[PDB]
Protein chains: 2
Amino acid sequence: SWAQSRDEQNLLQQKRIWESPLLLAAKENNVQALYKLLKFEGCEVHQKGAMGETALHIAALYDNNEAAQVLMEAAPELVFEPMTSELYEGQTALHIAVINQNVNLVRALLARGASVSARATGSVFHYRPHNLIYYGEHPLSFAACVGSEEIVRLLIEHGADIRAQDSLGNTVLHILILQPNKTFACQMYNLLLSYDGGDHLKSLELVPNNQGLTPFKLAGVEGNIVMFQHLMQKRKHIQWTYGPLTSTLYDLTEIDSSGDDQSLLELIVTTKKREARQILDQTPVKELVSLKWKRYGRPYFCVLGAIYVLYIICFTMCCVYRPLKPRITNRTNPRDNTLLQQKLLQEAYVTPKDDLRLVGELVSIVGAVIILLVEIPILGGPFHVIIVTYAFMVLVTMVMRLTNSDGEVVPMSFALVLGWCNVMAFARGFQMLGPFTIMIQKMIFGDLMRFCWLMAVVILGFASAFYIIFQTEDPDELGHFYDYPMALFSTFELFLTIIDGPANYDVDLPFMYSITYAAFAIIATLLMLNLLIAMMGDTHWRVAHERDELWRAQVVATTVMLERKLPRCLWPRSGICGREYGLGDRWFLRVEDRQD
Amino acid sequence: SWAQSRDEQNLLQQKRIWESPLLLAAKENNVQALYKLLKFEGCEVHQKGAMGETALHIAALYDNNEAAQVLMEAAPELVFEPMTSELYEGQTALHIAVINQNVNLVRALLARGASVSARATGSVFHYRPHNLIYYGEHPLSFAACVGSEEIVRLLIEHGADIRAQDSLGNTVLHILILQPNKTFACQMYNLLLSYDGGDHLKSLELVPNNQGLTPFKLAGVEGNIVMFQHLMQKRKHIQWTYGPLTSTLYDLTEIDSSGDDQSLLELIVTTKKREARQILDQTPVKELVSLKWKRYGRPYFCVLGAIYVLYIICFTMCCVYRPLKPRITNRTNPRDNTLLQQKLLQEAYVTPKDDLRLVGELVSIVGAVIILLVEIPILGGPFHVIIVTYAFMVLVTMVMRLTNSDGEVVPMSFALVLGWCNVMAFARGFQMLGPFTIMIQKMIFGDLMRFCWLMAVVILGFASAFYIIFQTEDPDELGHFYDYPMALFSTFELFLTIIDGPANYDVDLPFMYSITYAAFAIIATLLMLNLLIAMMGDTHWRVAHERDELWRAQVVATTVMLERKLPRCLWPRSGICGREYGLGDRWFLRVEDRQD
Ligand SMILES: NCCOB(c1ccccc1)c1ccccc1
Ligand SMILES: NCCOB(c1ccccc1)c1ccccc1
Ligand SMILES: C[C@@H]1NC(=O)N[C@@H]1CCCCCC(=O)O
Ligand SMILES: C[C@@H]1NC(=O)N[C@@H]1CCCCCC(=O)O
Ligand SMILES: [Ca+2]
């Protein structure tokens, strides 16, 4: 394991500190023990420890400016020494002094001429979940994350480049977005901005991440509202103040779907960050998408819904009327219990009333490949993998067609439950019953699978037990379960109280039926009542707000995909462009509000 | 009764105080009445009261230093006098002065040369639930429990032994753990430690209780978090401080399963203390068992689960296919209503397809005695008394086998509902549906038995009433209940709405059926609705946290038993031992955290 390797190496490091009297005197800050170990007896001052550290590195882990200065006066070359381990590859003595905010040592290390651009590419300095913090690689990134504004400027004064990026291409601004202390990071964020070039171009706030993210755009996908609101002040214009009213004009550039995929809107939808959903409730974004859905969002959705409901109600019209035959097969040849009148007609005759059937089938088959075409190239959708697999079923039904298989029904019967139950996805948005469907959507594809095993397991015993009892009995009277699958099915219906239970009084029931079914009834009811109380965890207030906050996000989810895949002839661009206006050729939204 | 004996003796004591003018003057602190009762008229100064108390004992129950000093100047032998009753056997006048924190009297009693090692073995000083407090037996234990630090040192200054134990072998540290004022007891706990011998061995914090508990270990089983966190500071090492990070190295000695049963982990599981469950959420213990379950805990659990599900699905495979016969018995000899084709085959023939059946039966019979073997030698388990009794049933089925009883089915049919429903115990841990199973586990074995009587009682009337009505009627048409057990069963199903009710319209029903069943339906529904509202007591927030805190404890419950009964070849010891490291040969866990 990797988690224990750093546990062992930390214990292994403390051994070498205790064994080496130099590293011990540099940990314990034993000043008089350093002179007797360097001036009188010439000990190895370049003594590398278990982590590739030096005596000065240990003199810095524990703030010991006295031991650090003795090690820097008798060996000034220790200042340039980086750690040479796998976990701490590249960390210098300045990194340790900046993290500990030892301003006296950082200023005394910078007087010794320490490197202000030493990358710390150790495996413990990575942006991984197993690492508690992530400050970056440069000594300037460390000063900015610890909030030590004195060291931030003290490092800039010695030639610190704010443009510097780490192995992930993150500037000193991208890292500040990924910090807990957000209220203090905005102050530090402005401190780093005051050292920019000053010109309007090649600014630091525009350097893109290696995954295509500016510091403004990274704050949106990550869900940093304190940095989102702070970075929004730099890109919004206040038109006028008229008493309480103040019509502010937001920039709207990286916020709208201007680029093919660099847009911030396209990032909030497709991200795994649960917290990023709260960005769209900010005032530059909420009234934007509010205007995107009321008009040109909801109508085109319903058209796609009315077409779909019309398409499915015509596809089902082709099912209720299918070929027919009074069973060309001879008699009940297999078993006497056979109720079959096989409906197989291979000939394309019956020309009167069958010509209309080909129209619906052609519509159903071109309307299905169209669904494949638009989907040839989960947050708020699930239901529409079902439509894609449905059109696969009508194609398999088409393969089952013109071959006249016995199972012409099975993919067809599959097809229309999916197609109608898919209409339920249109209830999203529309009205309040959308939040009801997504509670279902969360429950169907979420805990139904994991909960059914528990029921299947409890059903397993009682269902199989019943089969043992009635295997003796003649199934003519009370043949509720005569086969093993029939034993599990009749008990499955009995677990949901959709069957009256084995109730035969003309005969006498076996001894173990009344004992098992009494236990089964009581167990099956206690399973359902504790299940309802288990649903009360999603009942207090936040969950009613959580099912509503992700529904309104599920609507914005469906809204932006339409715009990307609908033609731009319809659906004009949001805002009023900055050309033919005293603006900078941007698009910009007018938003007026009132205060108290 | 014993509770009234101390009520009578307290009233009996006040009688002797009022009757005896000395004890009255020592209660009322009547100074001038003591001189006229001792110096002028020689009264019995050794006058024993109803509780074996002296005049000085009464002069101390009510802080009366004036009356105490007159009784100690005219009779200094009263200082050594203990109480000679059954309730207060051994209590001296110093105990009363220490409890009342009369520092002036304790210092004046210690000047008189009072005993600082007088055991108070009275029945009221016992650690029993009927006694409100429990401070111990020694006068030093009393000073430490009342927090009077002045008297604690004032008693030590006169030769008080901190090592002293009471009749339960509890030191002055073990008693401080069992106190309400925890925030003030830690200060007193350190005060008692500063008087130790100073050497690292034979310390007071290591003296074991008479039930094998050190003061550190007693705080865990009792659930004293304030003393657990306080006693943990003495056994955790801080490796380094790197800005926000601080990797502390906990001792991990009495916390891990080092001993056969002296471990603290093995005590939190098997204890009745409901509050001790919160110890495992403390930082030296929570991340410990978190690493014990994710690896080497959960996989071995599922292997035991996959084997069990495979073992049971093979045992049930032996049931669905059993011996067969088209009923060697003649006809429906007893009653015409008989649907029997008895399946009894005594011969071990049918060699083709029966040889495989013996393999499953042999597996099912060796897999059952194996279950007995591992269990030949309740918190978080219940479900697995069921597995033990199941393997008893397959043995009784084996006894029923090779004897060819009519009831070859009954223990077999019993066996497989238990065996499958036992799989539900594997849902513990695994995922979130574990908390659902334990809510069932609490409900099945908790209130189901006590609630059923109420239903059986309400069923009793309506079920028996129905039998009276339909005893007249010919049971051929609407014979829902023709027998007395059949009367209770059809009504039992009717109480859970698993039967359509006596619905026959070709005939005319008796007068009292429609009147009773209408009352039965309304009563049966009001029974179920008030039952669902009765489940809302376990719905507000703490219960959802309580069903979750004991589930996560139910997982740790199952985890430690595996380690004790699984071979040590697999499952390495937690931590990294202190040999080949600058440590004290302990094992120790590295735990790094971040602050704000
Ligand atoms: N492309 C798969 C369909 O999923 B739907 C969807 C896609 C992305 C985000 C949210 C929902 C959908 C798309 C258009 C109209 C209605 C629903
Ligand atoms: N020994 C009786 C079985 O009870 B189980 C159990 C025992 C102690 C604590 C918690 C649960 C159990 C043991 C091992 C695996 C699965 C469950
Ligand atoms: C062991 C290393 N040697 C040292 O002198 N400091 C390091 C320890 C503290 C740095 C930990 C950084 C982290 O955990 O992210
Ligand atoms: C009655 C006894 N006689 C006395 O002088 N004090 C006792 C009464 C108070 C002690 C009660 C201790 C307890 O209840 O635990
Ligand atoms: Ca019915």
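In chain B, numbers come from Swiss-Prot; the residues present are 68-444, 459-677, in order.
Note that Cβ sites are derived from N, Cα and C of the backbone, with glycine treated the same way.
The following features are taken from Swiss-Prot:
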type	residues	note
BINDING	B:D581	Ca(2+) binding site
MUTAGEN	B:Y201 to F	Prevents up-regulation of the channel by phosphorylation; when associated with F-202
MUTAGEN	B:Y202 to F	Prevents up-regulation of the channel by phosphorylation; when associated with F-201
MUTAGEN	B:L535 to Q	Alters subunit assembly via domain swapping and reduces channel activity
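Annotated features taken from Swiss-Prot, shown on the structure.
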{"residue": "B:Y201", "record": "mutagenesis position", "DSSP class": "coil"}
{"residue": "B:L535", "record": "mutagenesis position", "DSSP class": "helix"}
{"residue": "B:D581", "record": "Ca(2+) binding site", "DSSP class": "coil"}
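Ranking the mutagenesis positions B:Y201, B:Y202 by C-beta neighbours within 10 Å puts B:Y202 at the top. Between the alpha carbons (Cα) of B:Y201 (mutagenesis position) and B:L535 (mutagenesis position) lies a span of roughly 42 Å. Residues from the set of recorded positions B:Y201, B:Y202, B:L535, B:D581 situated with their C-beta under 8 Å of a chain A C-beta: B:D581.
Note: B:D581 (Ca(2+) binding site) has no non-local neighbours, i.e. no same-chain residues 6+ apart with C-beta under 8 A of its own C-beta. Of all the Cβ atoms in the protein chains shown, 11 others lie within 10 Å of the Cβ of B:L535 (mutagenesis position). Rounded to a whole value, the Cα-Cα separation of B:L535 (mutagenesis position) and B:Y202 (mutagenesis position) is 46 Å.
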